[PDB]
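See structure below.
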Amino acid sequence: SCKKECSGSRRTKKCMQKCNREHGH
């Protein structure tokens, strides 16, 4: 709901890192 909802063709480290930090609660 944050990784696949952003991942494009070869980009994901951006949305992934964002979700990884947010889920760092």
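Numbering of chain A is taken from Swiss-Prot, so the residues present carry the numbers 46-70, in order.
Method reported for this entry: solution NMR.
Every residue gets a Cβ built from N, Cα and C, even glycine.
In the three-state DSSP scheme, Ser46 (mutagenesis position) is classed as coil. Under mutagenesis, Swiss-Prot gives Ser46 to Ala with this note: Slight increase in inhibitory potency towards Kv1.1/KCNA1.
Sequence-distant neighbours of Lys48 (mutagenesis position) (same chain, 6+ apart, CB under 8 A from its CB) are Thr57, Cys60, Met61, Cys64. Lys48 to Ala appears in Swiss-Prot as a mutagenesis experiment; the accompanying note says: Moderate decrease in inhibitory potency towards Kv1.1/KCNA1.
Cβ neighbours of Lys49 (mutagenesis position) (same chain, under 8 Å, six or more residues apart in sequence): none. One mutagenesis experiment catalogued in Swiss-Prot, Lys49 to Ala, is accompanied by this note: Moderate decrease in inhibitory potency towards Kv1.1/KCNA1.
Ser54 (mutagenesis position) carries neither a helix nor a strand DSSP state and counts as coil. Counted within 10 Å of its Cβ, the other Cβ atoms near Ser54 (mutagenesis position) come to 5, all protein chains included. Quoted from Swiss-Prot for the published mutagenesis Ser54 to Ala: Slight increase in inhibitory potency towards Kv1.1/KCNA1.
For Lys58 (mutagenesis position), the Cβ neighbour count at a 10 Å cut-off comes to 10, with all displayed protein chains included. For the mutagenesis of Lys58 to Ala, Swiss-Prot gives this note: Important decrease in inhibitory potency towards Kv1.1/KCNA1. The structure shown keeps the original residue.
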In whole Å, how far is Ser46 (mutagenesis position) from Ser54 (mutagenesis position) when you measure between their Cα atoms?
17
